[PDB]
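Report on one structure; see the data block that follows.
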Protein chains: 4
Amino acid sequence: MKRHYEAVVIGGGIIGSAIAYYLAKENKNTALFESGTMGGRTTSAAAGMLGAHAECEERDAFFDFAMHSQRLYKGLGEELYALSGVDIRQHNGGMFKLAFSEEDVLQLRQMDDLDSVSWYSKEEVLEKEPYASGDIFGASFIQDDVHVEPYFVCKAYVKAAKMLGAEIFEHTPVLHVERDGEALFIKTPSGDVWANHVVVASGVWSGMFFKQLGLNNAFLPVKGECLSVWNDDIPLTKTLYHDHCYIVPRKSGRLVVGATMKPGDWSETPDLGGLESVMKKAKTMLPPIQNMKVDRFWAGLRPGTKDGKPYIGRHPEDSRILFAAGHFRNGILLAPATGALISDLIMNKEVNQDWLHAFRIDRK
Amino acid sequence: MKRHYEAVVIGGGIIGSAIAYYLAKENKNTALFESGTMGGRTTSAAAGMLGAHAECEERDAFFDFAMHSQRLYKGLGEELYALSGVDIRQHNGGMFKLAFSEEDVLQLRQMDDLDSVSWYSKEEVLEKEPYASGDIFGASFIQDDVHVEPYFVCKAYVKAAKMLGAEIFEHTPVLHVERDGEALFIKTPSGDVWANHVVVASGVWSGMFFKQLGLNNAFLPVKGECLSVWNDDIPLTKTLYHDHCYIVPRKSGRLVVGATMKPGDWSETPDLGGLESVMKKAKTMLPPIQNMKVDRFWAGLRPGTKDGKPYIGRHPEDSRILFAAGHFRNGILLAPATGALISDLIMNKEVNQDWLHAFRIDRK
Amino acid sequence: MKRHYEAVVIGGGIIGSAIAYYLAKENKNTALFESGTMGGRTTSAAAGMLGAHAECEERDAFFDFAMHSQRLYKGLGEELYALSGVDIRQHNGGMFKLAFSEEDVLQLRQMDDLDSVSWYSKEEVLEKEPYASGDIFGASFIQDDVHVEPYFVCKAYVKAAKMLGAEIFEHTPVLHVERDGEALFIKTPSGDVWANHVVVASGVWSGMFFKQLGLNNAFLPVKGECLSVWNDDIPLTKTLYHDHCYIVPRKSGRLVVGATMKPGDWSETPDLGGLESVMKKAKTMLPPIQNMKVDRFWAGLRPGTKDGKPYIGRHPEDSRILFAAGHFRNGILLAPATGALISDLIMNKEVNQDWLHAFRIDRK
Amino acid sequence: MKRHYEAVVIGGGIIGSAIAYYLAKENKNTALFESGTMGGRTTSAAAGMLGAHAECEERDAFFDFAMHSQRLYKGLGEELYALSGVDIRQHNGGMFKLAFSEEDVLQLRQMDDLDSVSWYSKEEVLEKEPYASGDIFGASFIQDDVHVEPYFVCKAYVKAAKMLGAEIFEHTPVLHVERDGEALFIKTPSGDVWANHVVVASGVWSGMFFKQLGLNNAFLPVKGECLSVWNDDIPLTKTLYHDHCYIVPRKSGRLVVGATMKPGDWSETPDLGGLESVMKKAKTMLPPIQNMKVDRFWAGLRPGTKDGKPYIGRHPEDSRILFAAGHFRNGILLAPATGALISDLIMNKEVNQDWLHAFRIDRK
Ligand SMILES: Cc1cc2nc3c(=O)[nH]c(=O)nc-3n(C[C@H](O)[C@H](O)[C@H](O)COP(=O)(O)OP(=O)(O)OC[C@H]3O[C@@H](n4cnc5c(N)ncnc54)[C@H](O)[C@@H]3O)c2cc1C
Ligand SMILES: Cc1cc2nc3c(=O)[nH]c(=O)nc-3n(C[C@H](O)[C@H](O)[C@H](O)COP(=O)(O)OP(=O)(O)OC[C@H]3O[C@@H](n4cnc5c(N)ncnc54)[C@H](O)[C@@H]3O)c2cc1C
Ligand SMILES: Cc1cc2nc3c(=O)[nH]c(=O)nc-3n(C[C@H](O)[C@H](O)[C@H](O)COP(=O)(O)OP(=O)(O)OC[C@H]3O[C@@H](n4cnc5c(N)ncnc54)[C@H](O)[C@@H]3O)c2cc1C
Ligand SMILES: Cc1cc2nc3c(=O)[nH]c(=O)nc-3n(C[C@H](O)[C@H](O)[C@H](O)COP(=O)(O)OP(=O)(O)OC[C@H]3O[C@@H](n4cnc5c(N)ncnc54)[C@H](O)[C@@H]3O)c2cc1C
Ligand SMILES: CC(=O)NCC(=O)O
Ligand SMILES: CC(=O)NCC(=O)O
Ligand SMILES: CC(=O)NCC(=O)O
Ligand SMILES: CC(=O)NCC(=O)O
């Protein structure tokens, strides 16, 4: 482990892992410190949906950043593979955001003004996905909201960053950041390092660093538990989605099913009531899933923030320090764009003022 | 593997495993053939309740055999331990068979005429188990219906039988039984053996042998799925039981929760709807369980028979062949008594004519 | 479960699965009976190498078959994906059959005259695979001996078959095959069925059927123990092969390592001595593997025949009954060719008489 | 989570757990903050030997402490069961410290003058343990160096503590300990708390607190890798010990084997080289283990200090702050004595000055 780097990334999740990749692409000698194993926390609990549309509320800049990030996923799997040997496992089936009420229809039809987003009548859906619940008023088919396996998207980025110089240190918790002197100074139980730039990408745990650097930005964990089953009997190509819950078909024959939302809960293991809730919900969307064999059950801590938006930007009082945390429900989707934006702020290139202002560290 | 044995046991579950023990106790040179690993099937899916009372319907001989078998469990754990080093993990907390309706009360109060079976008012129960549902009309406390870990009761018997001569062969499926010649003849992919006595203890799979020996006795699988959670917050000493479902506290801090009843289903892995059903049921009995961390989920095939009673006895046309299969819901409880009875029929001792007639192979 | 099928396949490993698929494709009312779960035995333990050049020490019928089957894999992945939604995870890195002595070189050079196969020097190997043992005398590069994940290619076959109308019955052991009427009669615990064609594809457990049908063909299990690790640090694109042992890099970042050769052992879980043995071997081939984190360990029973060759074809005295078992170390590779052969025979089409004679059921 | 507690224990491994229990027993409004789950780190990796005679190469204060702690285990199981419902799984077989050379004998004989410790000859050992290596020169029998299952004794302490009023907070990392008011101030992501006594028991991660409080005591992880097997065939009642390596027979039928010694490695999962190493060692001590089925593999970080001795006591410049970390290879054994010591110090009772000086925080 060297003693000085031009840039150091604190966090081995998909965010920090992506940032490390883009920096090493800029040939910027950089290192990354992960308290545990790469993509070992929230990142490996994610479904992997590139849900720019499905998670759309309004038409602000957040949505544009997301759409931008979604474009970035084009070919990215090939890029990282040729450098890692790790397949991100992309599935282009698309998504069916289901409607079970008139209110659901009103909400889904607000995307009529967008491409690759078309409305399907109940019969049109059941013709493509015969086993989707028959209680549907129809669904919105989002062709681009496809999916990938987050754990491998992360491992791909990391393995690729290494083959580009990046030095990755696991089981190396960063304990403190000293912005004193003329260069930044980080301390770990394995040693202390110097850098010209420090990027906080510790997910929901990032608060500690903000505080350390005088900032007050807080994070709230939003626990989500899921399960998977083996779908050996019915066909299911498109991802079924409804009210923040989903059933995504993996290329392995497994269906990733989930999401409870438990604010303030820091535990990372599923509770009985949580899984029961997911099982109950999934049956209303895919009745046949009740006969499928259960596989695994897990949980993750979504990095929540006061306004639901992430913090992606320079420290107000010190541009040498940056932050990329609080991607709540879209960390996987927004990785490519978050990485590029941080790498572009370090390389001091020109960046979209709207996005940069949208995610600024000092918000009302 | 020898070529001749005075007695051969076909089945390594808890039944065959117990029979092998008692025979080797009689110093009868015997061997056992298990298609897979010992106690690897239904036996290791069982909760381990010695439910002679809880599974009581009427007051026939079946119930007496059960009560007898329950007595046999006295000290048995010590006996087998001193010979195996394997602890059966016995828990003497007792059982609370809960009542949620007047009909439940009427049914439970029919045991008033028995010792170690007392009625508890709602308040008396909540005083002993504060977290049991408050919707109860009270419960029947069955002091003797305690529990053990079946897998280890089985391993204990087997390990003990070995230290007594018994020769145990795993991964040795018995393919056929020839009662021709003057001695029995069994065939396995690993060889053929001769014996003076053959005992069929293949659980729900025993049908094949009955047929082979001209008998028509059929078996129906009754699949049951369960799960376990970690109870790190509340006290729970007594086993909560209701309508064939239960919550049994293990000495490890885990709660074994279960039982769906799926007739005709031969699959041994839980389906999503099954577990959801168990989770839902358990919450009505122990509301707090919903906050507990899930551990594992599994399933087993209860050996079902036409009249709900097992077949424990000699082949009508050949006393050299015996059967001990179809213990449906009480295989763990009835092992000690089933073993002793079979070993007593081989050693040609005198046995209870009622039990012997109750479980005869040729029934109406 | 119907009462009559044109064809009944007994066994659901990759072989029976492939067979069921091709029959479904030929539009034949077909059913497959699997004792447990599809691909749950030997198939799930295999590395998945299409090692057609491990059977070229003599360019006979066997080698032509292996080569032909290897050819059939071109495009098979896409074909099955379209119908299954399951990715077989094919990796085209190729293979480096390492040499650690002159004799090794002499032996390995003998296949230089083969197409897509060429020799590399100790320094030309290290140029591609820098971390390969520095004690090698070079290696033969086999471009076409790529690899897939056996379990998924099996599940893809089965799923594709289901979509084409094949009826798959898991947890349905076939107990006995009867021939008396103008058709066959199969017996399972879940009822009986009639067919015009029965195909025995029970892997190493096929013996009982051969014996049931008058043949004495024997099967001997040859246990193989393996392990896997995570290769997060060094590059490895080619599979390293030596003395039947190997290191195959999967697209997940895992290295599948192995195989012990234990004749007559029917246990399916690895023992300590065997794993130590595999670890030791792997280290001689890829020194760095010593610092890699262990993932999993497992074992499987290669189905061995007296001559180590499969029995693929009709029953000598009944062309309604076919066999397809005993693929020692090449079950995965030969899956396509074996399935096409059995399917074509049942369709009574024209077939290479050399192969048909090479796999005769009654070999001297 | 309240705002003020008399005592706050930081760390939930067996040490902090024990401490929390004794304080609860002394009726002290106490809270314990565990970063993840109770006993989820090093504690869960330990074998659980009460090896008090591994620290007698010099009968000093350390040995007296070890002996005293070993004494405290008498009855501890029952005491914690009564309150927890958790069995600690104590096994009293004793230990055979094997000798493979004359020097081994010379060294091991030196403790013959100790009570309950006696020497056995190569033939007297094989009389008790027939399968012990035939290459031994005999062994020392330590009757009191029995074993328990670390995880459960930890969970028993915690549960017993909860019943006595201790408030345990999992998934609650303590970020910083502040001293300024008349009391201490602990900071967690889930809020802040005040206390009159803080006890640092974070195992190998304790360094950051020492440093936060002005001390420079360092911790170095010494990774230990292990594995387990099923011993279904041979008898083994005594634990086999040699050169810090061991084979402990558990009451489940498992053999816990191990320990590699890897200084400075913070990874918590075993690597291939380390496991091969452990397997090789075990085979020299118990040849038959070679044919046993592998169960699991795991690792843990022994918390190492400059002198391999724990830091147990008050902060040199603030008696409100205590430490209890760095129990290299004896954390389990010393759990009772360490907990009683810290509890008594907080209760400001009389304490053995020799031990208090042996574990001083500022050792030259
Ligand atoms: C059930 C569930 C389903 C989801 N599905 C989707 C989905 O379909 N699509 C999508 O886009 N998003 C999804 N998400 C959200 C997504 O998982 C997250 O937003 C994303 O993983 C966050 O990534 P991260 O890199 O910011 O943080 P994390 O992945 O949580 O990692 C932070 C990392 O920093 C490390 N760290 C913490 N403190 C320190 C320290 N002091 N020093 C060094 N390292 C430290 C951690 O150990 C960890 O490796 C889902 C979330 C959940 C819970
Ligand atoms: C969810 C669940 C909970 C339960 N809880 C309880 C409880 O609390 N108390 C209680 O008393 N009972 C309980 N039971 C029931 C109990 O598990 C069974 O009655 C008992 O395990 C049956 O034991 P067995 O030995 O007859 O059969 P099994 O344990 O099913 O074993 C039969 C054995 O024979 C082998 N075999 C089969 N065919 C062959 C062959 N051809 N050659 C060689 N070997 C062969 C099998 O592989 C297997 O090892 C429960 C069951 C379930 C499903
Ligand atoms: C460690 C190891 C590594 C290997 N690596 C390779 C490799 O790289 N490449 C390669 O080509 N090969 C490899 N092989 C070999 C390959 O795994 C086998 O040849 C192949 O799996 C055999 O497939 P199968 O379908 O014939 O049998 P199996 O996969 O063993 O399945 C037979 C099936 O029939 C079922 N069955 C049995 N009896 C009955 C009954 N009465 N009724 C119904 N079903 C029944 C079984 O339960 C099972 O599903 C390897 C093997 C091992 C052990
Ligand atoms: C392979 C192996 C075998 C062993 N065998 C034995 C044996 O036979 N006998 C024996 O006596 N010893 C044995 N030991 C040693 C023994 O395991 C340890 O000494 C003991 O586990 C240490 O316990 P601890 O509670 O001090 O630390 P740990 O058990 O490591 O736990 C420290 C705890 O503090 C938590 N923590 C860390 N930072 C924070 C924070 N900021 N806030 C809150 N919580 C935090 C951790 O997450 C963890 O729960 C063995 C060790 C190994 C590795
Ligand atoms: C993008 C998305 O839908 N994520 C799911 C979740 O966070 O639960
Ligand atoms: C004896 C008993 O209650 N068993 C439970 C079950 O079989 O589901
Ligand atoms: C030649 C080959 O693929 N061998 C694999 C195995 O059976 O271990
Ligand atoms: C002496 C002793 O118990 N050692 C265990 C270990 O730390 O590996």
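Start at 1 and count along the chain as shown; that gives each residue its number.
Header lists the method as X-ray crystallography, 2.6 Å.
Positions of Cβ are set from backbone N, Cα and C atoms, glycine also.
The FAD binding site annotation in Swiss-Prot covers B:14-15, B:34-35, B:42-43, B:47-49, B:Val174, B:327-333 and is backed by experimental evidence. Here Swiss-Prot flags B:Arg302, B:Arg329 as substrate binding site. Quoted from Swiss-Prot for the published mutagenesis B:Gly51 to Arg: 130-fold decrease in catalytic efficiency on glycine and 28-fold increase in that on glyphosate. Under its mutagenesis annotations, Swiss-Prot gives B:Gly51 to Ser the following note: 60-fold decrease in catalytic efficiency on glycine and 210-fold increase in that on glyphosate; when associated with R-54 and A-244. For the mutagenesis of B:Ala54 to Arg, Swiss-Prot gives this note: 20-fold decrease in catalytic efficiency on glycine and 34-fold increase in that on glyphosate. 60-fold decrease in catalytic efficiency on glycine and 210-fold increase in that on glyphosate; when associated with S-51 and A-244. The structure shown keeps the original residue. Here the residue is the original one, but Swiss-Prot notes a mutagenesis experiment at this spot, B:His244 to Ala: 2-fold decrease in catalytic efficiency on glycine and similar catalytic efficiency on glyphosate. 60-fold decrease in catalytic efficiency on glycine and 210-fold increase in that on glyphosate; when associated with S-51 and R-54.
Locations of recorded Swiss-Prot features on the structure.
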residue: B:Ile14; record: FAD binding site; contacts (Cβ under 8 Å, 6+ apart): B:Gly39, B:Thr43, B:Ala46, B:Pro150, B:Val153, B:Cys154, B:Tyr157, B:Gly331, B:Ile332, B:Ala335
residue: B:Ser35; record: FAD binding site; contacts (Cβ under 8 Å, 6+ apart): B:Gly12, B:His171, B:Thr172, B:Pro173, B:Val174, B:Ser202
residue: B:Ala47; record: FAD binding site; contacts (Cβ under 8 Å, 6+ apart): B:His147, B:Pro150, B:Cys226, B:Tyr246, B:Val248, B:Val256, B:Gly258, B:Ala259, B:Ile332
residue: B:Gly51; record: mutagenesis position; contacts (Cβ under 8 Å, 6+ apart): B:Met95, B:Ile142, B:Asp145, B:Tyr241, B:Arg329, B:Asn330, B:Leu333
residue: B:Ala54; record: mutagenesis position; contacts (Cβ under 8 Å, 6+ apart): B:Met95, B:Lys97, B:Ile142, B:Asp145, B:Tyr241
residue: B:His244; record: mutagenesis position; contacts (Cβ under 8 Å, 6+ apart): B:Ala259, B:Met261, B:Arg329
residue: B:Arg302; record: substrate binding site; contacts (Cβ under 8 Å, 6+ apart): B:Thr42, B:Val204, B:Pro221, B:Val222, B:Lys223, B:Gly224, B:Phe328, B:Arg329, B:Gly331
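Among the listed binding-site residues, namely B:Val174, B:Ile332, the Cβ with the most fellow Cβ atoms inside 10 Å is that of B:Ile332. B:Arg329 (FAD binding site) counts 22 other C-beta atoms within 10 Å of its own C-beta, drawing on all protein chains shown. Secondary structure at B:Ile332 (FAD binding site), taken from DSSP and collapsed to helix, strand or coil, is helix.
B:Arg302 (substrate binding site) carries a strand DSSP state (E or B). Checking the recorded positions B:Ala54, B:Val174, B:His244, B:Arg302 for a CB within less than 6 Å of any atom of ligand 2 leaves B:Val174, B:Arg302, listed in sequence order.
The recorded positions near ligand 6, defined by a Cβ under 6 Å from one of its atoms, are B:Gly51, B:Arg329, chosen from B:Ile14, B:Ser35, B:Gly51, B:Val174, B:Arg329, B:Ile332.
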